[PDB]
Each structure stands twice: as C-alpha cells, then as structure tokens.
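Trainee: One structure, as structure tokens, below. Some questions next.
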Amino acid sequence: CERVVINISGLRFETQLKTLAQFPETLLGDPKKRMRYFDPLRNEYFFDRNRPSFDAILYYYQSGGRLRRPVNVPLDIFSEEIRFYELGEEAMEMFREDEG
Amino acid sequence: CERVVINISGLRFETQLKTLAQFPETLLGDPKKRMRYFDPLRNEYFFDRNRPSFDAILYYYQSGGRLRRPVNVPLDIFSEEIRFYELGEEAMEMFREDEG
Amino acid sequence: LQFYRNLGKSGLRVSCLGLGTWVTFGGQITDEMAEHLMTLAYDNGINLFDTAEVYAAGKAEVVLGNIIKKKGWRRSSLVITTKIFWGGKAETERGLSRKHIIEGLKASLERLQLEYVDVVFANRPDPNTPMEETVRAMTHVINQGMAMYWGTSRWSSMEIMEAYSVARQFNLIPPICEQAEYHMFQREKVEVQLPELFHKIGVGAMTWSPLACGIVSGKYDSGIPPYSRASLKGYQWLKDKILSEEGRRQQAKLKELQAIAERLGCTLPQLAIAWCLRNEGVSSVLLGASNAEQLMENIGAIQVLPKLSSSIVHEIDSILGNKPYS
Amino acid sequence: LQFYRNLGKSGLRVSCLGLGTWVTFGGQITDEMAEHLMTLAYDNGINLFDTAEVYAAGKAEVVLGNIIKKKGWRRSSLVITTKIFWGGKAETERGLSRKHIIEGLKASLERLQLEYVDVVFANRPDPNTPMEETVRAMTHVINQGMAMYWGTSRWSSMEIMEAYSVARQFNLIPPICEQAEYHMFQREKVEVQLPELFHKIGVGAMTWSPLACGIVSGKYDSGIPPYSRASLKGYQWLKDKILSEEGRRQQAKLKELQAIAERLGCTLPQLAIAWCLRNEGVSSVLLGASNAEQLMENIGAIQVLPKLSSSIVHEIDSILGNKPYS
Amino acid sequence: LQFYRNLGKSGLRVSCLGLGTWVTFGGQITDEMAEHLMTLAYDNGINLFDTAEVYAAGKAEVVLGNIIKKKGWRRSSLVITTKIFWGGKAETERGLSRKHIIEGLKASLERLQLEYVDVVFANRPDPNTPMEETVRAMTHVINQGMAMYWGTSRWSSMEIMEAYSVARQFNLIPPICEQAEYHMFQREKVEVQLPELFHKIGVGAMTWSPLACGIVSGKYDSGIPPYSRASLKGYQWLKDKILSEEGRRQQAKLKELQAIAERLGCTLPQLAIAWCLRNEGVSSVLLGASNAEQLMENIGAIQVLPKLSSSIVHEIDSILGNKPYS
Amino acid sequence: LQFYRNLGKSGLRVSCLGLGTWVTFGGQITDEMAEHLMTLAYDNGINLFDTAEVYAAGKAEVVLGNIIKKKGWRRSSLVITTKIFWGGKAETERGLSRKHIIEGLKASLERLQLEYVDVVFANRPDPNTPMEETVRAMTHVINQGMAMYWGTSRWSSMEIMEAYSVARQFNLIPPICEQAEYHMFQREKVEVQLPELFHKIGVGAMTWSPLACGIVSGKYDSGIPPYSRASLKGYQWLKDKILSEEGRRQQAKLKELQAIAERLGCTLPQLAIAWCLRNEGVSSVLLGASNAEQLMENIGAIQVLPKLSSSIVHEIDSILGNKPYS
Ligand SMILES: NC(=O)c1ccc[n+]([C@@H]2O[C@H](COP(=O)([O-])OP(=O)(O)OC[C@H]3O[C@@H](n4cnc5c(N)ncnc54)[C@H](OP(=O)(O)O)[C@@H]3O)[C@@H](O)[C@H]2O)c1
Ligand SMILES: NC(=O)c1ccc[n+]([C@@H]2O[C@H](COP(=O)([O-])OP(=O)(O)OC[C@H]3O[C@@H](n4cnc5c(N)ncnc54)[C@H](OP(=O)(O)O)[C@@H]3O)[C@@H](O)[C@H]2O)c1
Ligand SMILES: NC(=O)c1ccc[n+]([C@@H]2O[C@H](COP(=O)([O-])OP(=O)(O)OC[C@H]3O[C@@H](n4cnc5c(N)ncnc54)[C@H](OP(=O)(O)O)[C@@H]3O)[C@@H](O)[C@H]2O)c1
Ligand SMILES: NC(=O)c1ccc[n+]([C@@H]2O[C@H](COP(=O)([O-])OP(=O)(O)OC[C@H]3O[C@@H](n4cnc5c(N)ncnc54)[C@H](OP(=O)(O)O)[C@@H]3O)[C@@H](O)[C@H]2O)c1
C-alpha cells in the first residue's frame, strides 16, 4: 500500500498512506491540510518541529488511537504538538486524563 | 524557504534558514561563524560533537528561545554545548535558573 | 488570456490549443488537407502537435513528418508529441516494456523523420510492466536525446503518483504531463483528480477530444451526417454511442447550451473548447479537425474565453447537471 | 494455457518455448536446416532464440544472425538472447570483467549483425570479478543500448541475490532472469531455490536442456544411436554419462514414464517438455533440435499441458523418486 | 601577478583577461578586425573567449568560429564560452527549458563549428523553468560532451545556491562560475555577495563590462563621440544613460580618477580594468574592444596591477564614494 | 608461479610483467626495434603495455599504435594503458581538469589509433583540480567507452583514499590501480602504504622502473657506458644521480647482490625484477628495454621467482639495509 515519508527536522519517518487515513480529520490524515508541507524534490512531507514528540504522534495512528507522551518529552511541549498535528479534542482530553 | 542541513556526528538535522536567522549572534545563526563547518560535497554543516544535546539546541531556535536540557544528557556536557553553539549569556542564565 | 502557458510546471511552453492527428492524418483526410490544417494552425500560433504510433498504423506519423519537412519550419519552434503502446501485431510490440518503449519511439522517430520528440507519452497504463522498468525506459530515451520529456495518458492519479514516486526513488525523471479526456460530458478526472497532482507534483493536463469526437458540435442532432466521423468505417462504436439512450440525453442538453452559445455570439464548438480552457488547471487542449473551416472555427474559442463569466459557467453547470464533487 | 508469459516480473513477454542454438547452429546441423528450424519455430509463435559467443566458436551466432537478416523478420518481434563468458583463448577473453563483457557482447552483436540483444546473460559465475564490476558492466551495455536486459546463468541464489543487492546499492539495473538447467533428472534449483527469488526479487527462470541433451527422449535405451549427440565428436562426456550406472538407472525410469506418455497419447519428449512448464515458476523452456521433426514434435508439448493433472504429476514423482524437499 | 588562475575552484585555468564578442563580432566591427583582435589576444596569452547565441543573432558565434577554424589553433588551448537564453522569436526559443538549453547549445555549437564549448552559461535566470529541469539539462549537455562545464549569469546568490543545492540533491553537476557585471560603478554583487559563494561552494566570478561599455574610458566627457558605442544604432539606452544626471555624476568622478591614472603613469582604462582584478575574488575580466589599439591598451592593465597599493585603492574608494558595506 | 594475476581486486587480468614505452618508443630506439620488442613480449605472454601522452611528445603512442595495427593482434587480448597529465605547452593542456582528461585521452586514443584504452592513469596528482572534478572526468571517459578502468600514479595513500571516497560519495567509479615506483632502492610506498589500500579498497599496484632506469643492472659500475640511458641527451639528471655519493653507495651494494645473483644462477637484473614480484602485493611490474636481449633477459626473472626463499630475501634485506618499518 502506497507509503508516505515524513521528515521531522531531518529525522525521517515512514508509514503507509492508509495508516494516516485512519484519522481523516487530523492534519496528517487530511490531504488538503498536509499538502502545504510536501516537498516535490524529495517526495516527503517536512516539518520544522520537535523531533522527540513525533514518535508518539505517529504511533497514535499505528496503534489505532493510543496517545502516550514520551517519558523524555516535557508536558507543555508535547501538548503543543498534539494541538498542531490536529489530533482532535477527544483524543486530546483522553491523553490529558491518562496523564493527570 | 531555503533549508539547511546540520550533521552532528552522523545524525542529520534539518531546518529552514530563517529558523536559524532568528538568533543572528549564535554560531549557527551567523553566516560567518558557521561557514567554517560547511561541507561543499554534501551541502551540510558538520559538527564532530555530542549527538544527544543537539536535539535541544535546535529546538531552542524552533521554539523561539526554549532551552531545556534533555533528561538523558548530563549537566556538565549540555552546558559545554550551549557555550560552543554560542547561544548567548542571557539564554544561558535563563537555562541555569530554569535548571537550578 | 495567455496564449502560451507552461505544460504543467515544466519549462516547456505550449499554446493553450494544439492540433492532433487521430483519425485524420494518413486516414480520413488527405495529405494536402493535412498540410493545410497544420500550416493554418502553425501560422495562427499553435506549436503543439500530437500523434501516436498507433494512429493509422504509423501513417499519421509519416504525414505529420512530411509536412514538417516540407514547410521547413524550425524544429525549435515546434513541440511534437507522440504516444507509445500499440506498435504492432507481435507479442512484444505492445506495452510499456523497456523493449517496446525504445523500439517503439525509435520507429516513430524514424517515421516522423525527426531526431526526437518534445514529449513522449505512455498511451495507456501497462499492468504487465513494472513501473520501474517503464520509468527507467522513459528516462533512457530522454538521456539518449530521443525525447525532451515524457508523460502519461489515461493513467489514474495513483499510477501517476507511483511513477513520480519511483523516479524520485531511483533518481530518474518524473512524468510532466497526463493526456486526459475532457469535454462537458467527461469532467471527473480533469476537474477533480488532476489539480491535486498539479499542485503536489507539478504534473500538468493536456486534454483530448474537446468536442467528444464531434458530438458536442451538435451535428448529430438529427442523426448521423454523411462523411462525419460516426459514419466512417471502423467507428461503429462512436455511432452506437451517439444513438444510445445516453447519447441522446446529451444531444438534448446541447440544444440548451446552443442557446448560451448564440447568446455570447459564438458557435457551440467554440463554447465547449473555450469551456475546456476556463480553468488554469488545463495547460492545453488538443483539437481535432477534418476541414480547414472546422479548424478556424475552433481556434475562435480563444476569443470566447473572456466572456466566460462565473455566471455563464454556473448556468452551463446547471444544464449539464454533471458537476463533479471535489 | 498462456502461450506467452512475462520473463520473470519484467515487462519482457516470451513464448513458454524458445529455440536454442547449442551444438546445432554452425555445428551439428546445416545452415539450411538451421534456417528451416528457425522459420518453423517462428511461424509457430516462438519469439525466443538463445545463443552464446562460445557456441561453435561464434559460428552459431553467425548462422542465427544470417537467418534473421534473410527472413527479414521485424526486430521488434524477436527476443534474441546471448550468453557471455568464454570468448577467446587469450587471458582477457574470458570472465565477467568489464573488459570482457563489453568486448564480448560487442563481438557477438557484430556476428549476429544486430545493434543489440534483448537479454545478455553471464554464462556462469566469475569468482575473479567483483560483483560491482559485473553489474556495472551489464548496466553499461544496457544504457549503451547494446542490450535491453541482462540475466544470470548457473549462478547460485546467493550470487543472484548479491547481484540484485549491488544493483540497489549503486542504483544500477538488477538481473531479470537466471538460465538454469531443468529436466526430470535435475530439479532441485528450479523447483526449490528459484521460486523464492521469483517472489522476492522478481527474477524469472528460463530453463535449458529439457530432454537432458536427448536422454529423456528414450533413444538411448539400447545404446548410442548413430548421428545422435552422444555420438558426435567432442561429446564423450555425454556418451559416458549415458552409459554410466546412473545413466542406466534413468533410462530404466524412462520406460515406466513412457507408459504414462502413451496413456496420455503423446510422445515421452512432449511429456518431459510439458512437464517443465507445469509450474508457472518457469517462464520459458529452451528447446534443442537437430531435425525439423524433433522440433515439431517438441512444440506439441503445449497440447499436453492441460492433461497434466495433479495425479499425473504425483505419479511421475513416484517413478522418478527425486522430488526435492522444499 | 599570476596571469592564469583557476576559474572559481574548478580545475579550469583561465587568463585573468578574456576577450568578449558582444556588440563587435558580426556587428560593429568587421571580420578582418575580429580576426585581428582575436589573434592579438591569443598571441598575448588570453585563452578566454566569450560569446552568446543572442549576440548579432548568431553572427558573433559564426565569426568567432571562423577565426578559430582559420588560425587553426589547437582546441585544447582555447577556453570558449557561450551563453544561452534568447535564441529565437518563437515561444519555445527562449528560456532555460531542457528543450531550449539542448537545442540552443546545439545551434551555437554548429555556428561555432565546434564539437563543444568549455563553459556554457544560463544568460540570465528563468522564473518559468524549474531549477531541477535547468540543472538536469546543463548536466546533460556536459555528459553529452557538448560542454566541459556550466555557469550562471545575472543570477542572485540565492539562485546560484539553489542550483548548487539541487545538483547535490540529485547528484548532478553544480555551476562553476557566475558571469557578473563589474566596474567602478557596479560593485555590490561582485564585492559583497559572490565572495561568499566562492568560499562556500567554490563558484568563481567572470566579470563583464569593465569599462561600463566604454564609459569608464572617459571618452564621453564632452559628449557622444561619432563611431562610439553610445552612437551606434540600437544603443539609445546607452546614450541615454551617459547623458543622464547620474551619467554625468560619473563622468565627473572620472576626471578625478584620471588624475590617479596619470600619477601611476597609465591610461584610465588600464586603471579601471586592473582595478577589477585587484581582488583574487575575480577569476577573469572579459574585455570589449572595437580597435586593435583599444585592445592593446586594455591588456596593459596587467602591468598596472602591482602599483595598486592599499592607499591607491582607498583613494579611489573616496573619489567614488560607493564602496559597498559587507 | 601464476603468470597472470588480477590487477588489484578488479576483474582485469594482467601478466606479472608488462612492457613500457618510456624513453624508448618513438625516441631512443627505432620503430623496427619497437616492433620487435613488442612482438617478443607478446609472443611470450605479456598482455600489458604502458605508455603516456607525455612520452616523446606523443610519438611513443604513435609507434605503439602502429605496431598494434600492423601485427593485427586481437584488441581483446591486449591490455593497453596510458597516462595523462602533461599534454601540451598551453596553460589548459596540463593537469587533471575535466577539460584536459577528456581532450588528453581523446588525443592519445587518436594517436594510438584505438577506440579506447584498458586503463587510463592520472600521471601524477593535481593540486589545482578538485578531486570531484577528476573522478567525475575519469568516470565520464569510462562511460563513454574511451577507457575500461582508471588508476592513479604517484599519488599518496590519502590522495588515493580521497578519490575512492569521492567516488562512493557521488556513486562514480573508484580507481583500481596506482602506478608506483619500485625497485630495491625505492621500497617504502609499495611495501608499506599500498598493501593497506589493497586490502581495504582493493587498489592494486603496477610498479615501474624495476631496474631504477638501468642502474640495478650494474652496468654503471665503472662509469657511464656509451649508448646507455644516463648517456642520452636530456638525461643529465640520471647521470648526476648515478655519479652521486648516494649513487655510488648503491652500485657498491650491487656488487654484493651480484654474488647472490651468480649463486642462484641468474643475472642481477632477473634477480631485481623477480625481487619486485616476490610479494603478491604487486600485480605487475613494467619493464623497460632498449635491446631485444635486455628484454629476453628480463623476462627470465620469472624462473627466478621460485628460488626466492625467505632466507635469500632476508640476505638481500641485509646487504640493502633499507627494509622499511611497517
Ligand atoms: N491520449 C489519448 O489516449 C488520446 C485519445 C484520443 C485522442 N487524443 C488526441 O487528442 C486529439 C483530439 O482529437 P479528437 O478527434 O478527439 O477531437 P474532437 O474535438 O473531439 O473531435 C474532432 C472531430 O470532430 C469534428 N469537428 C471538429 N471541429 C468541428 C466543428 N467546429 N464543427 C463540427 N464538427 C467538428 C471533426 O470532423 P468529423 O467528425 O466531421 O470527421 C473532427 O474529426 C487527437 O487528434 C489526438 O491527438 C489522445
Ligand atoms: N545457460 C547455459 O549454460 C546453457 C547450457 C546448455 C544449453 N543452454 C541453452 O539451452 C538450449 C537447450 O538445448 P539442449 O540441447 O540442452 O536441449 P535438449 O532438449 O536437452 O536436447 C536437444 C537435443 O536432443 C535431441 N532431440 C530433440 N528433440 C528430440 C525429440 N523429439 N526426439 C528425440 N531426440 C530429440 C536433438 O538431436 P540429437 O541428440 O539427435 O543430436 C537435440 O540436439 C540450448 O540450445 C542453449 O541455447 C544454455
Ligand atoms: N553575461 C552577460 O549578461 C554579459 C553582458 C554583457 C557583456 N558580457 C560579456 O562581457 C564582455 C564585456 O564587453 P563590454 O563591451 O561590456 O566591455 P567594456 O570594457 O565595458 O566596453 C568595451 C567597449 O568600450 C570601448 N573601449 C574599449 N577599450 C577602450 C579603450 N581602451 N579606450 C576607449 N574606449 C574603449 C570599445 O569601443 P566603442 O565603445 O568605441 O565601440 C568597446 O566596444 C562582452 O564582450 C561579453 O562577452 C556578458
Ligand atoms: N607512472 C609513472 O610516472 C611512470 C614513470 C616512469 C616509468 N613508468 C613506466 O614504467 C616503465 C618502466 O620503465 P623503466 O625505463 O623505468 O625501467 P627500468 O627497468 O628501470 O629501466 C629500463 C632501461 O634500463 C636498461 N636495461 C633494461 N634491461 C636491462 C638489462 N637486462 N641489462 C642492462 N640494462 C638493461 C635499458 O637500456 P639503456 O639504459 O641501455 O638505454 C632500458 O631503457 C616505463 O616504460 C613506463 O611505461 C611510469
């Protein structure tokens, strides 16, 4: 199944396109929303953002919804990322409660 | 916007050139200062330094100024890096106080 | 407004209108007529000519080549394109295999009496050939200087994206254009799918059959006119389409459109053709013509382009009732 | 069922049967017979012809080339393959060195009077040449348009995988085919090892010596017939094999198989050949023939293919008792 | 000091002075004069000759080619460069498209009667062509052996950096030189921006119009001399510049500089030209000349180079009052 | 033991002895003698011939080419090598610039009347040319089929490693051989540094001047013999070396070695030459010869190779007292 490449400040992530289609409203799951960050030269989406956080942001989709904050990533930072990637208020709170 | 590639002992980092221009006095933000570490063959700046630390050094610029020491990086080490990258005494102290 | 425009995001500049050679060159019309048709198109600014190894079993390519060699036009001023896929009765003379793309284009180039073409197209997708093989072959013929660029035709978005993808994977040359069907009764692909590929990977659209093979001209209102394409031997498929329940539904819609046509003071053809160029998503529309009159009429579509207000468009959308949902 | 099939996963379509030129062309048979053999094969659909610089010290290549040039067949309809490794008595005229692959194929192409071959094969592995050098040379001759594709012969799986691996490492072209020996008495490699490479990296198998050099024809039952290959000067090795303890054990098994042959109403050869194609793992089987009769008989194997029920196969497995363990 | 020096960091060695053909060859001067001018330059060590498809609509290229073919000089001893961008009236005959770069250079090479040029330049930037297309085309013509190297002209630093960047991205060949305007009244780019690209990516500067088209020669002090470039038909733009408020301000400054000129015992031209080479950032300065006298005078600038003390420079900076801030 | 051996780890097989053309071809000896020398070498198995654009200002290349064209030997049986660096009096006719490597090899190939050479060498390092440019040019001439492989000469380990490194960086072809000086009085590089590059990156050594220009032959014992190289016009440098304090120290050591020579029953030359091949680190030694006698004597070194026991070696090490420390 057609795969996608996400470059987060040089750290390259790869996943299948359906994995991201599992959450059509999020930024990465919405073609129109992620289109702005596509690099035609390298065939990958680039984000000038926090590297440590994306590990979880991607696992969220692969896990079907699990949103855990990496032990080495501050709470205020990881929260900003969840917001940017547009994961959704639901999953957003669910994270909040699973976190305090 | 024109992007830059920073290679820290094999670990590749990528950011936009304006992101680094946000702090013109630092080593990475100063063309004349970083010029010495540019590799024409690969089109990237190379640093034979600590890998774990740079994660934060780069986030500093992307975050607009946040300088947190990665939980897995010793205090004496990370301090040396902040010094080398020439982040500035201000941000330097701010880190100190936010750290003790 | 802009007569010439970049084919996709490539640096190749093409007229918004081009002249094709399907059915006519080396077939329906005569070489003298072919010559006349091309000269007209040329002197009127059109620099785009499309053909294909399959047209008239190579003959179209011969005629087009002869005209070019006769009028002695400067090669740097023409943008010739040819399509490859069906080049022979043998097993290995069809497809997008490295063997066929090379032999195929070589054969065409010989027929055209040209050292290269500006753009070579895969005439349709090939399920029996690995994408890598195909992109590698396209990239090969371009490095051999047998083509300037390559493009796809009748490929799905995913297929085009796969090609682009493979090219980046192996550092080969991506396709720059997709030659797709587009007219008031075939809008889905060009209007919904291609604009995305245009923005994402810069692939432009070069559409074909603006008059749905003559159908949108309205001349099939009362039936199959003698000497019309649907009447030609070997085009029962077209005749059948025209005389079908669906065929009739269209013709009926034409009558209404015809109104808007007279209203803006231009023929229905000019309306349809100009309708095709209304959106910058389309780089060029390939025209078809058996008469010098048909051609000159069609070229007029350009003047009609300014009159196409958003209202005029919405009106046409209504009568058509087939505007695709993005 | 399907007469033509993709060679491996490449886009190259080949007949399931091909005609080789080992021992016969420019050697055992005459040019008139060679011509006759090829014409028959051609008119019967076979588009695959295999040769090699080493066959009859280049002569096979000359004869094959002449026939092609005489019958004036369209190049795009033939799939010519040649093997490279032994091209001369000098130190540098053997191997898979860049020097030899280039010079070697060039020499062959000249002899064949062809600008290129469809597939060039490494005739055997070369322990004295770095894989990178070899893959780079193969990839070079293909970009120079002296070959469409390349393939291996008598290489181990690991060796083929190494080649594929190196190609991806340096972005060169991987091999598309392995030319391996296959007949009822040589099944291990084709039946166990190659299917894995086929699924994993798409490499297909083009097998040779379907009748184990004439042995599976049964004609060696009572001994060495006059004018048979084992009788030919320079083939003592074959004669010796035939008259060995093991040689006899086989012949004995042939008698039994012969039964199944008459039962399905076809000759033993047709059975063995069709037996080779029973599994889709094999893209094409290269035939050998000294008579026009032998050829026409062999071509008949195709009709036998439908009769090969799973039972018929299991039966043959029994009499053979050599089914390899996956 | 060093008459020959590396063009940028490339291995290409060029004289610090070169002879251009704009306005003169095939235009203002005669073929006999052109021949004379080149022979002089040659025998005096200059190995750099610059031209462009646009100069005299190809004629400059013809004349230069003829001279080379007549004097029978060894090709390995000449460094010919030509610029590409404006090659015709047709839509597709301008720009940096793969089509135009190929056709364009081919046309030029034909005119010059040469198999290749040492360096091909993009005559100016092309907003309508993707950088990738352009770098790929440049890299293509070099692999086809139609050029040894390529370079830019009138491109911004960012643009040059983009080109370099794309080349590394796709493993193509980066530009080695930027042909920029440089004279006492145009210093910003060469003095501030290019040195950075030189140190960072090794791109060297080959500057043009050392005498601002004859202006720095002072001959426009009392007005427009007959037979001077500003007087030539088609150069009203130059005349206008010369007779402008700004034009006059310069001339006025020339008078003062003239002083420093007589003081060091050389003409004002020699001073300006030598002034251009004062800094190692400049690899070579392209001279313009309509007379054999003008040329020999200009060549004298070299002797002036040692006299250019830091004081002399600071003095000139003062009278000019246009030293750019780094 | 093994007469032919892989040049480095490449697939190129060369005789352990080769015949060079420095000083002799087109110079010291006559064309008839050159022909005789080559024919002997050839018929005796040597397939390696080395030359260089600089030898006799191209003449050596002409003579060697003529001999090859006259004896009509098969190209696939010869391994011709030529070196590039000094090809003319002009500024641009020297170095390892893309311009010179291309023009240079082209010129040589023309002189040799050959379409390509088996190996092209950088005759020495070029501080004025970026390594990338050089490796790209070498890789270019090989893809153009003007060379099979390339190699370095007189380059330091670091330099060779840099070349290899750059090739991997840009996916170009690494050098396969270094042509280094080696004889009993010049051992450091070949004995210490190259073996590392051989094991690490497979680069082999093709050594030159086995008899230190005739010196190790002992013929300079009593002085400068008439008609010897040191006597030739233009070789004062050699004469001077021979008649120096150091020169004499060597000759003195020769006397002792001569003993070991008679002891093993062979001439001193054969001893030195065989001494050069004693270690598998050396792929081939290039011989120099002005007489047919000198050549046949030298070829005899091979028979001496088995007698070179570890003791014999240690003994020679003693008398020489110059064994390099690893
Ligand atoms: N990439 C592909 O797979 C593909 C497929 C098809 C076509 N194409 C290309 O696209 C081009 C488009 O050609 P087309 O034939 O499809 O175009 P079209 O515009 O649909 O039809 C042109 C045909 O309709 C008739 N006609 C043209 N102008 C007319 C007018 N003003 N009034 C009345 N009748 C008129 C003509 O004569 P009659 O009908 O009277 O004979 C002519 O043969 C081809 O030439 C070919 O190059 C590409
Ligand atoms: N890649 C490699 O290393 C390699 C190695 C070997 C072969 N090959 C290729 O594979 C091809 C296979 O040829 P092959 O000779 O091995 O094939 P084969 O099928 O084993 O033997 C063919 C030979 O057996 C005899 N024969 C054929 N049909 C017969 C029939 N119906 N009844 C009785 N006898 C019959 C023929 O005449 P006689 O025996 O009476 O003379 C013929 O010479 C070659 O031509 C070559 O192109 C490749
Ligand atoms: N890359 C680009 O876009 C670009 C653009 C422009 C030029 N160039 C190149 O740069 C070269 C520079 O040429 P240029 O014309 O600009 O050079 P220049 O040095 O500014 O002007 C030369 C012109 O000034 C006059 N002149 C020359 N020497 C003189 C002297 N000693 N005393 C008095 N007058 C003298 C000449 O005759 P008259 O004035 O009396 O006729 C001559 O035509 C061109 O030939 C071309 O190859 C490149
Ligand atoms: N890559 C590089 O930079 C480089 C540099 C130098 C050489 N090379 C190559 O290496 C090759 C080696 O040649 P070389 O001249 O250096 O070799 P050499 O073995 O040192 O010297 C050969 C010379 O010594 C004399 N001689 C040869 N055999 C003799 C014998 N058996 N007894 C007495 N005198 C004998 C000959 O005649 P006279 O002395 O009587 O004239 C001959 O000219 C060259 O031809 C060239 O191809 C390469």
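Numbers in chain D track Swiss-Prot; the residues on display, in order, are 36-361.
So this one's X-ray crystallography, 2.9 Å, going by the header.
Cβ atoms here come from the backbone N, Cα and C positions, even for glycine.
Quick paste of what Swiss-Prot says about this protein:
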BINDING   D:56-57, D:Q63, D:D85, D:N158, D:188-189, D:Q214, D:243-248, D:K254, D:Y262, D:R264, D:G323, D:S325, D:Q329, D:332-333  NADP(+) binding site
MUTAGEN   D:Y90 to F  Abolishes enzyme activity, but has no effect on NADPH binding
ACT_SITE  D:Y90  active site, proton donor/acceptor
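I'm curious about the neighbourhood of these features; can you describe it?
Mentor: In the three-state DSSP scheme, D:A247 (NADP(+) binding site) falls into the helix class.
DSSP assigns D:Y90 (mutagenesis position) to a helix. In sequence order, D:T56, D:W57, D:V58, D:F60, D:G61, D:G62, D:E96 are the residues near D:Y90 (mutagenesis position), counting only same-chain partners six or more apart with C-beta under 8 A.
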Trainee: Can you tell me the three-state DSSP label for D:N333 (NADP(+) binding site)?
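Mentor: D:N333 (NADP(+) binding site) sits in a helix per DSSP.
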Trainee: Which chain-mates of D:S244 (NADP(+) binding site) that are at least 6 residues away have a CB under 8 A from its CB, listed by sequence?
Mentor: D:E216, D:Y217, D:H218, D:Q221, D:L321, D:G323
Trainee: Across all chains shown, how many C-beta atoms besides its own are within 10 angstroms of the C-beta of D:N333 (NADP(+) binding site)?
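Mentor: For D:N333 (NADP(+) binding site), the count of other Cβ atoms within 10 Å is 25.
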Trainee: Out of D:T56, D:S325, which of the binding-site residues is least crowded by other Cβ atoms within 10 Å?
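Mentor: Lowest Cβ count within 10 Å among the binding-site residues (D:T56, D:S325) is D:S325.
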Trainee: Could you check the binding-site residues D:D85, D:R189, D:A247, D:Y262 and say which one's CB has the most other CB atoms within 10 Å?
Mentor: D:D85
